[PDB]
Amino acid sequence: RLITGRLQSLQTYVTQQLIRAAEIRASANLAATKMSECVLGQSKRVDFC
Amino acid sequence: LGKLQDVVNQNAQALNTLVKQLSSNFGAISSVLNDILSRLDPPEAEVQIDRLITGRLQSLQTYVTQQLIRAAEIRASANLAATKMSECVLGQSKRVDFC
Amino acid sequence: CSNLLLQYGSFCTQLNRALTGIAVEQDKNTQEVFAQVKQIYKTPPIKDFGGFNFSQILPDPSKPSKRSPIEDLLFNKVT
Amino acid sequence: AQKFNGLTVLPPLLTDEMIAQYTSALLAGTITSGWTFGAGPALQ
Amino acid sequence: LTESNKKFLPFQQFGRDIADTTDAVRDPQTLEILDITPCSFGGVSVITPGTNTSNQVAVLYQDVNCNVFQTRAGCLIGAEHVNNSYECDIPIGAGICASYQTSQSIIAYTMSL
Amino acid sequence: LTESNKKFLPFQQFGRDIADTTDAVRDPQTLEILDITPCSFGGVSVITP
Amino acid sequence: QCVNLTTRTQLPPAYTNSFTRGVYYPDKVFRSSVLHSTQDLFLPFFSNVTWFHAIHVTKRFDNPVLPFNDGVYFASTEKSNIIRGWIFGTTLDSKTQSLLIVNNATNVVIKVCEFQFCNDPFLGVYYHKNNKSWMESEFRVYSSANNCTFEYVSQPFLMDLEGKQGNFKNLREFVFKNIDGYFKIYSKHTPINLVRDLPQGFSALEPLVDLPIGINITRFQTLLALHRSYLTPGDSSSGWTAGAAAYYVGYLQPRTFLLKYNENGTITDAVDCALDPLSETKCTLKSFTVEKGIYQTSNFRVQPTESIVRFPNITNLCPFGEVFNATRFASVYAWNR
Ligand SMILES: *[C@@H]1O[C@H](CO)[C@@H](O[C@@H]2O[C@H](CO)[C@@H](O)[C@H](O)[C@H]2NC(C)=O)[C@H](O)[C@H]1NC(C)=O
Ligand SMILES: *[C@@H]1O[C@H](CO)[C@@H](O[C@@H]2O[C@H](CO)[C@@H](O)[C@H](O)[C@H]2NC(C)=O)[C@H](O)[C@H]1NC(C)=O
Ligand SMILES: *[C@@H]1O[C@H](CO)[C@@H](O)[C@H](O)[C@H]1NC(C)=O
Ligand SMILES: *[C@@H]1O[C@H](CO)[C@@H](O)[C@H](O)[C@H]1NC(C)=O
Ligand SMILES: *[C@@H]1O[C@H](CO)[C@@H](O)[C@H](O)[C@H]1NC(C)=O
Ligand SMILES: *[C@@H]1O[C@H](CO)[C@@H](O)[C@H](O)[C@H]1NC(C)=O
Ligand SMILES: *[C@@H]1O[C@H](CO)[C@@H](O)[C@H](O)[C@H]1NC(C)=O
Ligand SMILES: *[C@@H]1O[C@H](CO)[C@@H](O)[C@H](O)[C@H]1NC(C)=O
Ligand SMILES: *[C@@H]1O[C@H](CO)[C@@H](O)[C@H](O)[C@H]1NC(C)=O
Ligand SMILES: *[C@@H]1O[C@H](CO)[C@@H](O)[C@H](O)[C@H]1NC(C)=O
Ligand SMILES: *[C@@H]1O[C@H](CO)[C@@H](O)[C@H](O)[C@H]1NC(C)=O
């Protein structure tokens, strides 16, 4: 009973850590695209920088 | 090509894990349901069958949640490929360090 | 097993819908990356482009496959 | 301060010193050379 | 049982922390405050030069504190630290990588930006 | 039980795979190696105009 | 019947090193191109193995009753076929079942009974004057037996009784195991041209027989054969010859091994997991090729050493005083409680 409760505990933490990785990867990709535009040159995209 | 080899190996390893997970007991006395049915009566072995039915269950959803998250970056990559197809291929993109 | 699965058939429907959902998301994913043009164009028979060699990316009719030699290379590189 | 049952914090490959050196290098590039450095060699 | 620097009120025998763990207990016979700390734990990481390149490996510890070089990212043994910096290929962490460089042995160094 | 083209060493009885599945058996009478394959499974799909 | 030997000058046993020896098939199934790991009793690589001598040129004859652990490894570089067989048992005094494995010149039999063994069972080979051949007559291995259960006869292996002093030309390995009362024998004849320091070659040992006995084995002894030519007087007291022979005895311990299988379903290489961190990396990845990068094999944890019990200073005491130092004591018929 103790093991089944604890393996139930660790799985939710893994899933919520995984979705946080998805959001931060999406944000980190947005930083790389912004800076390759706004910093590493001049971006013609209006309301982007 | 690292990306295609990595995702294919991840697909096979996760799918082979589900095969190897079916060979697990999940705290019971045997893995295969037929051996439990042949040795023990269904009225007595119902708790054994349920824990086996329980144990295989989370194996399915953990595979599903892993498969659902793997569809996310594949769609995220496919959207990135579609924009790069629309920009870098079907014309000249003014975006520096994008193509 | 199926008799006891009658109480868990609702979740199996959720997994089946999820497996169908990622499948219909996948064959759709090929549409917006490659199917951009509804017209299939062709190269002229005489390859005179001013000096630009295009035989490496153009498909070659010597082989039955429509893939480029670079395409057949990258096909053989990945398993 | 996480020293308990089965959790360890792994230090990152790049700490604060080198990432700050990265930003200084990019700032030095964008003031002295504009955008030529991000598309090739640095042009004064 | 290390020697602490925090005084306890003269009616308490136990003590907890923010994470709700008993890490401070008063010894009753001499009235000293002693802290409780887990001894050590971690993992055994290894660095490999690769196939058709070498045959020796090095043992890397995650956070266990100790040929033998005391790196910021734990303990690394079997790799000689060198002051010069090159471009690294095998990330270890905390601003130090490892590589197979000239016989020839496995070395550890701060990477070059 | 299909007719396999792979020979078995004269001390073995069964045969497994990466999944450790007994997809290969040896006949105990006249020494022929027969494979084991799942019979048939799938699903009924409906095309609707 | 048996006779006793006399005290003579012998040679102390020496210790040698094994080189990729003691690998057998752990199961009776077929695996093709499979890197499978199993838990079974093998001989560790580069492990330290007991070595005995049997060459006459002096008078070396050392066959002690070595203890039988969980699985043993027996390798012999036999050339002139001096080794005869093996016996097993617990006390060897006709109180428990005991094995008798003897490879005779006519047939091989496996009789497991309560045979009364002497202090050194052996076989005697005589050289006839009229016939130029070696023949075995002294069958002094036991006295009698009362009853037993199991008996078996193996194939009639042809044997040569002639002993020489030349270099070895054949190598024979034997593995004896006892799990679930089942006796397991693994053997394979591998020719080689060497006398000492066994090569680093690989040769898996195929199973030979699975004889069911179901008794206890904790001691074993080795049978040797000597020669009685015209040079020796013929008495087994101080003058005898035994040719040139050598045998190796090893002990098996449980270890985890990764076995490589080819398209033929034969074992080619074996990788350990508790010998080399490189070998641990190979067997955890389930592959024989390791690239460059970070790999995690296992964990490390420190165990506690002592157990201190600094109990409190508030330890109280029981009132054993006033009950003993009492001014008044009650009568026997009205005793206090
Ligand atoms: C374009 O490049 C290809 C390279 O693949 C050239 O093909 C080679 O031509 C040489 C010259 O005759 C041959 O020796 C090679 O065997 C050819 N290789 C292949 C793979 O076909 C081709 O000639 C080039 N075309 C132009 C117009 O420059
Ligand atoms: C009963 O009283 C006697 C006399 O005081 C006790 O004997 C003494 O016990 C203490 C205990 O530490 C010793 O230090 C003294 O040396 C003893 N004195 C003599 C003269 O023996 C005795 O212990 C008392 N009984 C009990 C059960 O405590
Ligand atoms: C504990 O008791 C002993 C006597 O048994 C005394 O010497 C010591 O000072 C005490 N320690 C305290 C009160 O902290
Ligand atoms: C590691 O241990 C040594 C001796 O035990 C000590 O001198 C050193 O300060 C320790 N390192 C850290 C980071 O605490
Ligand atoms: C590297 O060079 C510096 C130069 O001052 C020196 O102090 C240091 O000891 C050197 N490191 C090694 C490992 O030799
Ligand atoms: C078993 O016996 C049958 C009938 O005598 C024979 O056909 C078959 O070959 C035998 N199998 C063996 C000897 O392995
Ligand atoms: C084997 O053991 C002996 C004595 O116990 C020792 O001298 C020898 O070095 C050992 N061999 C190896 C390879 O360790
Ligand atoms: C060979 O030895 C075995 C072992 O007891 C015996 O049964 C057999 O009779 C012997 N052979 C001859 C020809 O005496
Ligand atoms: C005689 O044989 C029986 C088996 O039939 C066995 O149980 C018994 O132990 C044997 N006698 C002795 C003295 O061992
Ligand atoms: C065999 O030996 C083991 C250990 O000495 C003992 O537990 C067991 O009872 C024995 N069995 C027989 C049949 O002698
Ligand atoms: C083992 O398989 C190889 C692969 O072709 C083949 O060449 C070889 O003859 C086989 N060996 C045996 C004994 O069948």
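Just so it is clear, chain B uses Swiss-Prot numbers, and the residues here are 945-1043, in order.
So this one's electron microscopy, 5.3 Å, going by the header.
In case you wondered, yes, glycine gets a Cβ from its N, Cα and C as well.
A C-beta separation below 8 Å, combined with a sequence spacing of at least six in one chain, links B:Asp950 (variant position) to none of the other residues. Reduced to three states, the DSSP call for B:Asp950 (variant position) is helix. In Swiss-Prot, a published natural variant is listed as B:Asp950 to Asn, annotated In strain: Delta/B.1.617.2, Mu/B.1.621.
One natural variant catalogued in Swiss-Prot, B:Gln954 to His, is accompanied by this note: In strain: Omicron/BA.1, Omicron/BA.2, Omicron/BA.2.12.1, Omicron/BA.2.75, Omicron/BA.4, Omicron/BA.5, Omicron/BQ.1.1, Omicron/XBB.1.5, Omicron/EG.5.1. For B:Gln954 (variant position), the same-chain residues that are 6 or more apart in sequence and have a Cβ closer than 8 Å to its Cβ are B:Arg1014.
Around B:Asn969 (variant position), the same-chain residues six or more apart in sequence whose CB sits under 8 Å from its CB are B:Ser975, B:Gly999, listed in sequence order. B:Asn969 to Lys appears in Swiss-Prot as a known natural variant, with the remark: In strain: Omicron/BA.1, Omicron/BA.2, Omicron/BA.2.12.1, Omicron/BA.2.75, Omicron/BA.4, Omicron/BA.5, Omicron/BQ.1.1, Omicron/XBB.1.5, Omicron/EG.5.1.
Less than 8 angstroms from the CB of B:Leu981 (variant position) sit B:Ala989, each of them six or more residues away in the same chain. Here Swiss-Prot notes a natural variant, B:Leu981 to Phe, with the remark: In strain: Omicron/BA.1.
Listed in sequence order, there are no same-chain residues at least 6 apart in sequence whose CB falls under 8 Å from the CB of B:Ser982 (variant position). Quoted from Swiss-Prot, the note on natural variant B:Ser982 to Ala is: In strain: Alpha/B.1.1.7.
One natural variant named in Swiss-Prot is B:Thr1027 to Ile, and its note says In strain: Gamma/P.1. Its Cβ placed at the centre, B:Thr1027 (variant position) has 15 other Cβ atoms within 10 Å.
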Filtered variant positions, from B:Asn969, B:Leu981, B:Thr1027, whose Cβ is under 6 Å from an atom of ligand 4: none
